[PDB]
Structures are given as C-alpha cells and as structure tokens.
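Following this message is one structure expressed as structure tokens.
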Amino acid sequence: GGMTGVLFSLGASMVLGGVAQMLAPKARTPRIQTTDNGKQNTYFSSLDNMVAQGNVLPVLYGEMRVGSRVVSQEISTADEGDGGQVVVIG
Amino acid sequence: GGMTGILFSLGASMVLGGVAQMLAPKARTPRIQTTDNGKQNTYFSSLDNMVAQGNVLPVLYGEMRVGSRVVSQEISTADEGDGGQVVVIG
Amino acid sequence: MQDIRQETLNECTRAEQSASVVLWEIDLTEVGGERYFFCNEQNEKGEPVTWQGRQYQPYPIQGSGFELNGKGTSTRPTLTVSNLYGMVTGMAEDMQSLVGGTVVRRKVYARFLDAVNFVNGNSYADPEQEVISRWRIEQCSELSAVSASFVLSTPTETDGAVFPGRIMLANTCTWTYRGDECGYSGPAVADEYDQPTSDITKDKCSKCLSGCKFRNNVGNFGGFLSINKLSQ
Amino acid sequence: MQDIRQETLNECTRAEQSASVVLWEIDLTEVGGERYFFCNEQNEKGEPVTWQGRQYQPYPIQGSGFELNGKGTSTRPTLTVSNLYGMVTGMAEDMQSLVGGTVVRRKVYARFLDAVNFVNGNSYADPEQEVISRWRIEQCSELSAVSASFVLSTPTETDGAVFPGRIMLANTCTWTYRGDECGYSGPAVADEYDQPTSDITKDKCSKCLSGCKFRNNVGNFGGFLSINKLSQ
Amino acid sequence: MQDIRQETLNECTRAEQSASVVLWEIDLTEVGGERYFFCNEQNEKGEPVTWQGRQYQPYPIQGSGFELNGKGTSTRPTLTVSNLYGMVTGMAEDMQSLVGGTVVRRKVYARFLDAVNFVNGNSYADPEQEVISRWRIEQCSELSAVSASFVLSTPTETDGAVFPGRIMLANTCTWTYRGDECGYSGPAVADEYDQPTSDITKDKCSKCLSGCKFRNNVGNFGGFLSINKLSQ
Amino acid sequence: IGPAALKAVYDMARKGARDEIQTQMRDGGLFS
Ligand code: SF4
Ligand code: SF4
Ligand code: SF4
C-alpha cells in the first residue's frame with residue numbers, strides 16, 4: 001500500500017475529442033425535423049403561442065420579443081361602454 | 001517479443017449481428033414522426049418546396065421528378081401586353 | 001490560488017519532510033445528528049490527537065480517489081471506515097444510512113501539532129496551518145460486518161435536477177405550506193383529507209382548490225384554472 | 001490479388017526462408033519537408049542498407065497493427081520511433097507534429113538485397129521484388145524524451161465530413177479567391193479588411209458583398225441575396 | 001415454490017451429502033431428429049447410468065452459467081460438448097447446426113439411482129426425485145475438431161420480435177396457404193408463379209390478387225386495395 | 001515478466017469490454 005503502481009497517465013486520451021472541448025464545454029444543437037422544413041429553431045427563441053398543460057413556465061433575461069403560453073382564451077359579446085357617459089350609438 | 005499470443009476468434013463475435021450485414025453494410029432507415037405517420041422520409045425524392053436558409057444544396061443523379069428549394073418569391077403587377085404590336089385591350 | 005500560509009509553504013520545500021496527518025470531521029447537524037471527530041492514528045502517548053484544542057480519536061479511516069476536474073463526470077471519492085462492534089451500523093440504522101451529512105478533511109504536518117502530543121514538547125506549534133476540503137455523503141455502497149464504504153460528492157453537483165422548476169398545474173398547488181407564498185398564519189382549520197380539525201399537529205394542506213377555499217387564500221393559488229385547453 | 005512477382009511468391013513457400021527486412025519512407029513534400037528513409041536494422045558491414053541504389057539509414061523504428069479490414073472502423077496501425085538526442089522533436093516543432101504526411105512501408109526478403117550488403121556478394125539480387133503499403137500520419141500521441149508514437153490512417157478515410165458541402169445562401173461568399181470558380185485574375189484592389197490596397201503580397205477578400213463589388217465579379221457571387229425568406 | 005419432494009429436500013440439508021449427478025436430454029423431434037441422452041458420469045461397473053429404466057450413455061458434457069433473473073437481458077447459459085471422432089459434426093451438417101432444439105437438464109442425488117448401478121444394490125431408491133429445467137439451443141458459437149460450444153436461451157425470450165404483427169395492407173396477401181384463415185381446401189390449380197397445374201406436390205400461391213382469382217377465393221384476401229390513398 | 005503480461009491483460013480487457021457492449025445491447029439491460 002505504500003507504493004502506487006500503474007500511474008496510468010491520461011494525455012491524448014482526452015484530447016482525442018478536440019482541444020477546444022477541454023477549455024469550453026461546447027453547446028447542444030437542437031434536433032432537426034422534416035415537417036418543420038428548414039426553420040432551425042434554437043433553445044432560446046419562441047415567436048408563437050404555446051400551450052400551458054403540464055409544462056414549465058419559461059423565463060426571460062433580456063430584450064428579445066417572445067411569444068407566451070396561453071392560459072385562458074374566450075370570446076363574448078362586446079358590450080357598449082367607455083370610461084364615461086358618452087354612449088351614443090347613432 | 002519473439003512469440004505473440006493474443007488471438008481470440010473473430011468468427012463468432014461479428015456474426016452475432018447477422019450474416020447478411022457481413023457482406024453488405026445495411027441501409028439506414030429514417031426517423032418516424034407522428035406527423036409523418038405511414039410516410040417515411042425518402043432520401044431519393046422530396047416533392048415539396050423548402051426554405052433556402054437552413055438547407056443544403058441537393059443533387060440529382062437520374063430521373064426522379066422532385067421539388068426544389070425556393071430562393072426568391074414575390075408578387076408584382078403584370079404587364080398588359082404580350083409583345084410586338086398586338087396590344088388590343090377592349 | 002489556495003489559502004496556504006507562508007510558513008507551511010516554506011516548510012513544504014525542504015527534503016526532510018515531516019509526517020503528514022489527515023483528520024476527518026463528520027458533521028450531521030443539518031441532518032439531525034452530532035459532530036464526530038476521527039483520526040487514522042494516535043500520538044506517542046497512546047492518546048487521541050489534540051488539534052486546535054479539540055481531540056480526534058483513533059479509528060481506521062481511509063479516503064481514496066480525490067480527483068477535482070472540470071470536464072467529464074463529477075468527483076466521487078471513496079471513504080472506507082472499519083465497522084467493528086457494530087459501531088457504524090448503530091448510527092446507520094438511526095441516521096438513515098448517513099445520507100445527506102457533511103465530511104470535512106483537514107491535512108496537517110506533524111511539526112505543527114499541539115505540544116501535548118510530544119514528550120519533549122513541540123516548540124513549532126501553530127494551530128492555524130492546515131488544508132481543508134468538504135464533501136457530502138451520497139450513498140453507503142457497502143457496509144458489512146467488518147467495514148463500510150461511503151461514496152462522496154461535491155455539494156454543488158447537479159444530477160437529476162431540471163432548471164425550470166416552475167410547473168403548470170390545473171387544480172393542485174405547487175409550493176409548500178406557510179413558507180413564502182401561502183401567507184397563512186391563522187389557526188389550523190384543515191388536515192390532509194380536508195376535515196374540520198382545529199389541532200396544529202395535524203394541519204397539512206391537501207394541495208387542492210378546496211383547501212385554499214377553506215384557508216381563504218385562493219388569491220395565492222398556484223394552479224391555473226385552465227383545464228379545458230386541450231379539449232378545444 | 002497482389003502484384004507480387006512469381007519468384008518471391010515461390011520463395012515464400014520454401015521451408016527454409018531468409019530474413020524479412022522492413023524499410024520505411026516518410027514523405028513530407030506535400031507538407032513542406034523532405035524524404036526520410038529508415039531501416040530497423042543494418043547489414044554486416046556496419047553500413048546503411050542499400051536497396052535499389054538508395055540508402056536506408058539504420059534508425060529506431062517499429063510498426064504494429066498494420067491490417068486491412070472492411071467491417072467497423074477503419075484500421076489505425078501504430079508506429080514507434082525512439083526519440084533520443086531530440087531528433088524527432090526537432091522536426092515535430094517545425095512540421096506541425098508531422099500531420100498530413102505520407103508513410104510508405106516496404107517489405108523485402110533478405111536474399112534480394114544489393115550485393116554490397118554481403119561480404120561474398122549476393123548473386124540472387126533482383127531489386128524489383130517487394131510489397132508496398134502507404135498510410136498517412138494522423139496524430140502524435142506521445143513525444144516523450146525516450147520514444148515517440150504515431151497513429152496511422154488510410155488516405156481515403158472519411159469521417160467528420162459531410163457529402164453535400166454547400167450551404168445555400170449567405171451574405172458571405174463560399175468559393176476561394178483566385179480559383180477556377182471565382183474567376184478573378186486582375187491586379188490587387190482590396191485587402192482582407194476592405195481597404196484600397198494595390199500590393200499583391202497581402203491581397204485577400206472578405207468574401208462579403210462589398211469585397212466582391214470591389215473586383216467587378218458580382219456575377220460569380222456564391223451567396224444568394226434572399227435574407228427575408230425566414231423573416232417574411 | 002418448487003416441485004421438489006419432501007424426502008430429497010430433507011436429505012439436501014444433511015451434513016454428509018452424496019454425489020450430485022447431472023443428466024442431459026437433447027430433443028430434436030420438433031426439428032426432425034431424435035432424442036439423445038447424455039451423462040457426464042457412469043456407474044462403478046463401467047456402464048451407462050440407468051435412471052427411471054432408461055439409459056444415459058457416458059459422454060462428455062458440461063453446462064455453465066445457469067442464471068435466472070427478472071431484470072436486464074435474459075440469461076444465456078452455455079453448454080460444452082467434446083467433438084471427437086466428429087460425432088457432433090455428424091449431426092451439425094444434417095440438423096442445421098442444432099438450432100431450434102430443446103435441452104432438458106435433470107439433477108439427481110447419487111443415493112437415488114437404480115440398484116443396478118451399485119454392486120451391493122441401493123435400497124434407498126426412488127425414481128421420482130429430481131430437479132428439471134428446459135432451454136432451447138440458440139447458436140453454435142464454437143465448433144472445432146476438439147470441442148463444441150452451444151448457447152442456450154429461454155423459450156419465452158422476446159428478442160427481435162414486434163408486438164402487433166400485421167402489415168394492414170399491400171398488393172399482396174399476408175397469411176399462409178390452406179391455413180385456418182385462408183380457408184381453401186380444393187384441388188391444386190396454381191403454383192409458385194401464375195402457371196396452371198394439377199399436382200398436389202407443387203401447389204403454391206403467389207399471394208397476389210391473381211392467385212385469389214385463380215382459386216375463386218377473394219373474400220378472404222388480406223390486402224386492402226387502397227393504393228391511391230398515399231398518392232391522392 | 002512485466003510488458004508481456006501488461007499487453008496480454010490490456011488486450012483481454014479490450015475483448016471483455018467489446019463482449020459486454022455486444023451483450024448489453026440486445027433488447028433490455030441499460031441499453032448502452
Ligand atoms: S393550496 Fe392554497 S393553501 Fe394549500 S398551499 Fe397552495 S396556496 Fe397555500
Ligand atoms: S466574393 Fe466575389 S470576389 Fe471575393 S471570392 Fe467570392 S467571388 Fe471571388
Ligand atoms: S392470397 Fe388468397 S389464396 Fe393465396 S393465401 Fe392469401 S388468401 Fe389464401
């Protein structure tokens with residue numbers, strides 16, 4: 001137990017994947033679909049309304065106009081009324 | 001160093017996947033989507049127009065009627081006349 | 001850089017090294033236990049080693065595999081402790097197999113221990129020169145009747161955790177009771193199954209709409225009342 | 001089937017064969033170096049081995065794993081050369097780790113060497129019977145002060161490469177300046193940063209629209225001017 | 001629970017046990033062969049072992065790695081048989097390398113063999129005390145001039161199978177001929193191709209519409225005639 | 001002897017790893 005044989009140095013065994021990978025951990029590209037055609041969406045953009053069923057609530061960090069997750073949509077009859085008494089319908 | 005063992009047997013390990021894959025490298029089935037349904041992505045035909053950006057220049061090798069990758073699409077006002085002097089309107 | 005004092009770094013240059021000593025502190029206050037002090041070896045008097053005034057008792061402890069890295073997997077060094085007379089099993093049967101506790105490893109050089117550890121008395125003592133690391137116990141991979149092996153991990157390691165903790169629900173709350181969002185501080189009114197009790201030891205919300213209506217905090221409900229978004 | 005002549009094939013079946021010599025040629029002309037000839041062993045005169053008139057100097061060399069296969073990954077034989085006196089590091093620091101070079105392995109039987117390698121002189125000499133293999137160096141996984149290990153690969157190895165190498169549109173170009181596709185052959189007008197440079201030593205194109213306009217070859221522009229296909 | 005009788009269960013706990021005998025039965029009747037009985041051991045008279053009246057001849061055999069599990073891959077124990085005098089090769093080229101057969105392993109305690117295996121005659125004999133297992137041969141991983149290795153598998157193994165076994169529709173039928181779904185029992189009219197014939201030996205169906213038209217049985221056709229749903 | 005035993009053990013470990021990869025990727029297991 002005094003000695004520690006089999007030092008087993010690791011050099012190119014970790015370089016073999018690439019050198020910038022051992023300084024920066026790289027990024028994950030999304031999966032490409034077919035019905036989506038060629039619109040390569042990323043993981044930090046959403047310009048359409050989503051559905052909030054058993055999903056997570058997204059967060060925003062700066063600028064970059066985004067869509068939303070619809071929680072309630074309803075149509076009723078538009079009653080006549082303003083912020084006052086002027087209610088002419090002639 | 002004069003003698004070397006380390007032989008094993010490659011006649012059984014490589015058959016384990018199938019014997020026909022031994023002589024031909026086998027084809028690659030595409031990925032099935034819910035929208036694709038019964039249709040499977042054909043690497044020999046694509047009858048539609050795809051967005052230019054996020055696409056790669058396709059190639060043709062024989063026949064195979066096919067769509068394209070649209071680069072420019074725009075709507076203007078047509079000229080009222082074929083050419084020459086025939087310019088009847090009424 | 002490390003928080004290494006000048007004196008110990010200067011001493012760690014000469015050829016004739018002193019004896020390296022490793023001491024371990026198992027802290028279980030955050031989980032419901034006590035602080036245990038262990039050392040792999042005792043002094044020349046056959047006594048527990050005295051450091052900074054406190055005492056570390058002798059017990060067979062061995063830590064192997066401390067590998068700090070930035071890529072690949074995390075670090076999982078292994079701590080081996082002799083389980084004789086059932087001493088480890090005693091706390092394991094009580095403290096839920098030593099899961100969630102903290103371990104602190106301090107390494108010191110021999111020439112800086114307290115003077116009471118030497119018959120002549122060390123004149124170079126300085127109880128402020130040591131190297132400190134801390135880890136958390138992850139699992140007890142094997143505890144037999146002769147030994148016990150614990151796996152260690154970094155406190156900040158992420159595994160099985162998701163970033164957007166928010167979850168959209170229909171008729172179930174998402175936060176705790178009385179913690180920060182349920183600003184309720186009145187008498188106990190409900191229990192697990194929404195029964196009209198008035199005892200504080202059994203007051204736990206049912207995580208429903210009825211519980212909120214009972215507690216008059218429906219304005220602070222986490223469950224959005226959508227439900228019928230997929231039917232249409 | 002190989003191109004091995006009948007005589008060596010006949011001799012290879014004999015019960016009492018001769019020594020099997022292996023000679024190596026490292027070609028860096030396609031990279032910017034020279035041609036180096038190595039042999040693992042020398043003749044009986046204490047001289048470099050003379051083959052086909054040329055001389056292979058006796059230097060450390062040893063190959064292992066040279067093989068031809070079709071299933072799974074391509075074969076990657078390993079070469080080893082002893083790095084004493086810093087000889088290998090000398091060319092390694094100048095030739096960028098000897099990547100992209102060519103290695104030629106020649107296998108010969110002892111009874112066909114030149115007559116000058118034997119004191120009595122070999123009458124059975126025929127300097128056109130050998131087996132030739134060619135590979136390309138991929139990486140240098142070891143450059144210790146005692147040895148040096150190289151990984152070899154097939155010239156036609158394919159990996160990390162895609163077949164249809166075009167990217168549709170871009171605000172930038174995709175060809176190479178002064179090639180057979182750009183078609184420009186005029187005097188220097190612009191530099192890498194789009195400044196009015198009339199010196200040919202530092203002519204470069206930004207591959208952008210203005211750089212192309214500077215040379216009146218906008219007809220051969222490789223990027224398509226769509227942009228708004230995704231926004232609109 | 002197992003079907004082991006009470007008496008053998010009682011005996012197995014005794015401190016001074018008897019010898020353990022393993023006997024193997026290879027059944028190829030479901031394939032078109034015979035039943036072979038093997039035993040790794042013989043009696044004291046140099047004779048095949050007599051059990052339940054039948055005789056297991058002495059022959060090399062050894063089973064290894066018999067495991068039963070509920071999680072992960074289904075276990076594949078192995079069997080080794082000495083291939084001397086080409087006995088295994090005699091049936092390998094005839095029975096399609098012993099693929100699809102059945103193997104039955106019976107383990108027995110030595111004190112229950114028939115009296116003819118002992119010179120004095122065993123009085124504690126019971127021919128209904130054994131433990132039985134059954135497996136199926138999967139492949140002959142090794143076959144040489146000295147030995148032969150077979151892989152065993154559970155009959156219930158579900159490797160390489162899909163649950164819903166229908167193709168729904170095509171231009172072709174997807175059943176057997178003269179089964180319990182085709183429902184044809186008439187005289188021979190068609191062969192492998194669309195050629196008239198009147199011999200029962202070469203009765204075959206092309207499993208296309210033309211075959212049904214030939215056999216006047218279209219209402220039992222297993223192909224939906226859509227075609228244009230994929231186009232239009 | 002050192003180096004011969006080392007190379008033999010390395011090659012045997014490679015064969016074992018290949019066999020484990022082959023056997024665990026059949027239907028179940030952890031699906032490496
Ligand atoms: S349900 Fe209403 S009361 Fe029960 S916890 Fe969530 S918020 Fe507080
Ligand atoms: S941009 Fe115009 S000029 Fe610059 S390279 Fe491409 S084509 Fe030749
Ligand atoms: S095709 Fe018509 S006849 Fe031939 S099998 Fe299927 S059903 Fe029976």
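Method reported for this entry: electron microscopy, 3.4 Å.
Just so you know, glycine gets a Cβ as well, placed from its N, Cα and C.
Under the heading [4Fe-4S] cluster binding site, Swiss-Prot lists E:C173, E:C182, E:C205, E:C212. Among the mutagenesis experiments that Swiss-Prot reports, E:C173 to S is described with the note: Complete loss of tail assembly. The mutagenesis experiment E:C182 to S is recorded by Swiss-Prot, whose note states: Complete loss of tail assembly. E:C205 to S appears in Swiss-Prot as a mutagenesis experiment; the accompanying note says: Complete loss of tail assembly. Listed in Swiss-Prot as a mutagenesis experiment, E:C212 to S is described as follows: 96% loss of tail assembly.
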Once E:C173, E:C182, E:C205, E:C212 are set aside, which residues in the chain still have Cβ within 8 Å of the Cβ centroid of the [4Fe-4S] cluster site?
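After dropping the recorded site residues, what remains is E:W175, E:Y177, E:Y184, E:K207, E:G211, E:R215, E:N217, E:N220, E:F221, E:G222.
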Suppose we draw a 10 Å sphere around the Cβ of E:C182 (mutagenesis position). How many other Cβ atoms does it contain, all chains included?
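So the number of other Cβ atoms within 10 Å of E:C182 (mutagenesis position) is 19.
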Secondary structure at E:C173 (mutagenesis position) (DSSP, helix/strand/coil)?
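Its secondary structure by DSSP: coil.
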Sorry to bug you, but what's the C-alpha spacing from E:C205 (mutagenesis position) to E:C212 (mutagenesis position), rounded to the closest Å?
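Between the alpha carbons of E:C212 (mutagenesis position) and E:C205 (mutagenesis position) there are 8 Å.
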Can you tell me whether DSSP puts E:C205 (mutagenesis position) in helix, strand or coil?
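DSSP call for E:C205 (mutagenesis position): coil, neither helix nor strand.
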Any idea what the Cα distance is from E:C182 (mutagenesis position) over to E:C173 (mutagenesis position), rounded to a whole Å?
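Computed Cα spacing between E:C182 (mutagenesis position) and E:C173 (mutagenesis position) is 10 Å.
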Non-local Cβ contacts of E:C173 (mutagenesis position) (under 8 Å, 6 or more apart, same chain)?
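Set apart from E:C173 (mutagenesis position) by at least 6 residues yet with Cβ under 8 Å, we have E:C205, E:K207, E:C208, E:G211, E:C212, E:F221, E:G222, E:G223.
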For E:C212 (mutagenesis position), what is the tally of other C-beta atoms lying within 10 angstroms of its C-beta?
22
